[PDB]
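Structure record follows, encoded as structure tokens.
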Amino acid sequence: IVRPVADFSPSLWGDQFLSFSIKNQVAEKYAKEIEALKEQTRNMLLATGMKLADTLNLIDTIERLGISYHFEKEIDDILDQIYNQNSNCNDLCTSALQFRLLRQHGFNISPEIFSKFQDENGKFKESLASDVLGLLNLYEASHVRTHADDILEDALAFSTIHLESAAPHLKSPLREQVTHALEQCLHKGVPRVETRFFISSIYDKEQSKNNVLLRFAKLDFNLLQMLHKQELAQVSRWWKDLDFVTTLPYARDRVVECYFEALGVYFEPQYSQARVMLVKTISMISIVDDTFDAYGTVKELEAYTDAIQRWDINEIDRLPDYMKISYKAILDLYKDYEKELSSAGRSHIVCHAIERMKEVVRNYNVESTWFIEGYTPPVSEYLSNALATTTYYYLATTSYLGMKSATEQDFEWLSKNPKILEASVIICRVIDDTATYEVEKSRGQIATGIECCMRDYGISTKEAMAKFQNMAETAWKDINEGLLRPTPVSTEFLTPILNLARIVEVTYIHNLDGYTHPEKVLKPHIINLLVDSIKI
Ligand SMILES: [Mg+2]
Ligand SMILES: [Mg+2]
Ligand SMILES: [Mg+2]
């Protein structure tokens, strides 16, 4: 039986991540100074008599510098008190910032704060077009809308057109901040990526900058980077010992891109165990996906699928030799997870991630069947299968495995496919289909999302892409609404789902697959997050 020959690119990275040896003198020096810098910062936040605008700017800056995770409780109290005071600044800049920060933290502040900035038709007063700081903060706020927020329906276009017009004549680094915002809004970016751009390209170059906060942010970023490098090295060794790069040469070699995805889901050190477990799943499921998409035949794929459903080390013998490799690796990985979680008494939650994996495999196989039969389903039927093949239900469930505070009840809410999770899954699916359409159509994938959408509604490739765009925008409103209090689970368990959607926006920016073409999209981010430290 002849196979299709491998056309995926080898790893850009070689061995450069395989061993990282932390300099503990540096590490312990950084940590000792950070503690002093941390407390000076706490006292800035707890300073009394601050005006509203200065308080929001302080919180905003600490968040953009990537250090707010040290002050979750302090920032919460301050925003809560601001929420309940329901103050009214007449400043567009302060109003838009107040709106965004509160909404991003779950406080359902009313969009009527923007009415004083609009005319009769609820269109923004064009006299505000010369207030660049107002437009910037309005622009960032325009991305955290829910469905109750149509008063803001004009904010994105209004702020965009005038930021575009003003940008070339702005001073630095404001000009670079505005230009970056137009390319990547804050709310939908990956946090470490935006933090690193803000520290090095913006705050470092601000004459007004606060030296305590800047030094804090540089040391903390570089200190956390040392941890991430340890994790990546330990994950690179685990991947090396598996050796699929030689035994399964059809498969993509992308463990570093997978680690970046895990790092976008959470970066804080308390999630180190959760991150390592997560990368291993993303890597492993990536292999299954290449098996289905570029190597196995119908009968091997059926035996693989059924073996996955039965999930028993008695079943290896039914698979061809190449499938025995991954199948045992999959089963081992999950026994590893169960052992990893035993000392905390949390081994019993691994079954939830396993059930989601079985679901992904079932739907991979359906997708193969559709490709072989030349079947083009209607959109609703396409989605019923293709949403799970994003892997995003699986990854979200996986993301909880290493989170020591995640309980059985948390997994039960997630098993019911809650609305915030569905929207994140929908964002991944429709953005991916828009970006991968023309290429996987060239490979004859008759059942690709845009195709189903054209055939179903009888519309052009362009009208189908616009329909998929609106599905993404609807999903972002649902994500944003799913973060508002009272939340159905702790916000700690919502942020990974939000971050999975951010990963989508960052990976397919301006519409190229970035995990399969990592050198265009993901390579600069991996260098900036995992190779180069921030120059102090
Ligand atoms: Mg695929
Ligand atoms: Mg596939
Ligand atoms: Mg695709």
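Chain A uses Swiss-Prot numbers throughout; the residues present, in order, are 13-548.
How was it done? The header gives X-ray crystallography, 2.2 Å.
For all residues, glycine too, the Cβ spot is worked out from N, Cα and C.
On its own chain, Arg441 ((2E,6E)-farnesyl diphosphate binding site) has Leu395, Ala398, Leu399, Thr402, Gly461 as residues at least 6 apart in sequence with a Cβ closer than 8 Å to its own Cβ. Taken from Swiss-Prot, the feature (2E,6E)-farnesyl diphosphate binding site applies to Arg264, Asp301, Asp305, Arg441, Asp444, supported by experimental evidence.
Annotation comment: Swiss-Prot describes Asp301, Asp305 as Mg(2+) 1 binding site. Mapped onto three states, the DSSP output places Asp305 ((2E,6E)-farnesyl diphosphate binding site) in helix. Listed in sequence order, there are no same-chain residues at least 6 apart in sequence whose CB falls under 8 Å from the CB of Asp305 ((2E,6E)-farnesyl diphosphate binding site).
Per Swiss-Prot, Mg(2+) 2 binding site is recorded for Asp301, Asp305, and the stated evidence type is experimental evidence. Listed in sequence order, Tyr376, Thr403 are the same-chain residues six or more apart from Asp301 ((2E,6E)-farnesyl diphosphate binding site) with CB atoms under 8 A from its CB.
According to Swiss-Prot, the feature Mg(2+) 3 binding site maps to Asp444, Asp445, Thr448, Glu452. Sequence-distant neighbours of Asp445 (Mg(2+) 3 binding site) (same chain, 6+ residues apart, CB-CB distance under 8 A): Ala398, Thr460, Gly461, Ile462, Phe480.
Quoted from Swiss-Prot, the note on mutagenesis experiment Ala274 to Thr is: Relaxed product specificity leading to equal amounts production of 5-epi-aristolochene, 4-epi-eremophilene and premnaspirodiene with cis,trans-farnesyl diphosphate as substrate; when associated with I-372; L-406 and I-516. Within 10 Å of the Cβ of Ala274 (mutagenesis position) there are 28 other Cβ atoms, across all protein chains.
What Swiss-Prot says about the mutagenesis result for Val277 to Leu is this: Catalyzes the conversion of (2E,6E)-farnesyl diphosphate to (+)-5-epi-aristolochene and triggers self-alkyation of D-444 leading to enzyme inactivation. Classification of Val277 (mutagenesis position) by DSSP places it within a helix. A simple way to gauge crowding: the CB of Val277 (mutagenesis position) has 26 other CB atoms within 10 angstroms, across all the protein chains here.
Annotation of the published mutagenesis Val372 to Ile in Swiss-Prot: Relaxed product specificity leading to equal amounts production of 5-epi-aristolochene, 4-epi-eremophilene and premnaspirodiene with cis,trans-farnesyl diphosphate as substrate; when associated with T-274; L-406 and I-516; the original residue is retained in the structure shown. Under DSSP, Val372 (mutagenesis position) is assigned to a helix (H, G or I) in the three-state scheme. Neighbour density for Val372 (mutagenesis position): within 10 A of its CB lie 22 other CB atoms from the protein chains shown.
The local packing around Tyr404 (mutagenesis position), expressed as other Cβ atoms within 10 Å of its Cβ over all shown chains, amounts to 25. In the three-state DSSP reading, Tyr404 (mutagenesis position) counts as helix. One mutagenesis experiment named in Swiss-Prot is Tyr404 to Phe, and its note says Catalyzes the conversion of (2E,6E)-farnesyl diphosphate to (+)-5-epi-aristolochene and triggers self-alkyation of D-444 and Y-520 leading to enzyme inactivation.
Among the sequence features in Swiss-Prot, the mutagenesis site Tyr404 to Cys is noted as follows: Catalyzes the conversion of (2E,6E)-farnesyl diphosphate to an unknown sesquiterpene instead of (+)-5-epi-aristolochene and triggers self-alkyation of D-444 and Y-520 leading to enzyme inactivation.
Within 10 Å of the C-beta of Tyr406 (mutagenesis position) we count 25 further C-beta atoms, all protein chains included. For the published mutagenesis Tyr406 to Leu, Swiss-Prot gives the following note: Relaxed product specificity leading to equal amounts production of 5-epi-aristolochene, 4-epi-eremophilene and premnaspirodiene with cis,trans-farnesyl diphosphate as substrate; when associated with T-274; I-372 and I-516.
In Swiss-Prot, a mutagenesis experiment is listed as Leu407 to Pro, annotated with the note Catalyzes the conversion of (2E,6E)-farnesyl diphosphate to (+)-5-epi-aristolochene and triggers self-alkyation of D-444 leading to enzyme inactivation. Of all Cβ atoms in the shown protein chains, 26 besides its own fall within 10 Å of the Cβ of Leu407 (mutagenesis position).
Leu512 (mutagenesis position) carries a helical DSSP state (H, G or I). Under its mutagenesis annotations, Swiss-Prot gives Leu512 to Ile the following note: Catalyzes the conversion of (2E,6E)-farnesyl diphosphate to (+)-5-epi-aristolochene and triggers self-alkyation of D-444 leading to enzyme inactivation.
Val516 to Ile appears in Swiss-Prot as a mutagenesis experiment; the accompanying note says: Relaxed product specificity leading to equal amounts production of 5-epi-aristolochene, 4-epi-eremophilene and premnaspirodiene with cis,trans-farnesyl diphosphate as substrate; when associated with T-274; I-372 and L-406. Long-range Cβ neighbours of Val516 (mutagenesis position) (same chain, at least 6 residues apart, Cβ-Cβ under 8 Å): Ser436, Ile439, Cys440, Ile443, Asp444.
The annotation that Swiss-Prot gives for the mutagenesis experiment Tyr520 to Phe reads: Loss of production of aristolochene, and accumulation of the intermediate germacrene A. All protein chains considered, the CB of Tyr520 (mutagenesis position) has 20 other CB atoms within 10 Å.
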Check: Looking only at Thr448, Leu512, the recorded positions on record, which one has the least crowded Cβ, with the fewest other Cβ atoms within 10 Å?
Finding: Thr448
Notebook entry, point to check: Can you list which of the recorded positions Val277, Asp301, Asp305, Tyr406 have their Cβ under 6 Å from some atom of ligand 1?
Noted result: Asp301, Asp305
Check: Which recorded positions out of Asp305, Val372, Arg441 lie by ligand 2, going by a Cβ under 6 Å?
Finding: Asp305
Next item on the list: For the (2E,6E)-farnesyl diphosphate site as recorded (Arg264, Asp301, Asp305, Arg441, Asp444), determine the largest distance between any two Cα atoms, in Å, rounded to the nearest integer.
Entry: 20
Notebook entry, point to check: Taking DSSP three-state, what's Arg264 ((2E,6E)-farnesyl diphosphate binding site) in: helix, strand or coil?
Noted result: coil
Next item on the list: List the recorded positions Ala274, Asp444, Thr448 whose Cβ sits under 6 Å from any atom of ligand 3, in sequence order.
Entry: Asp444, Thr448
Checklist line | For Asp444 ((2E,6E)-farnesyl diphosphate binding site), the number of other Cβ atoms found within 10 Å of its own Cβ | finding: 22
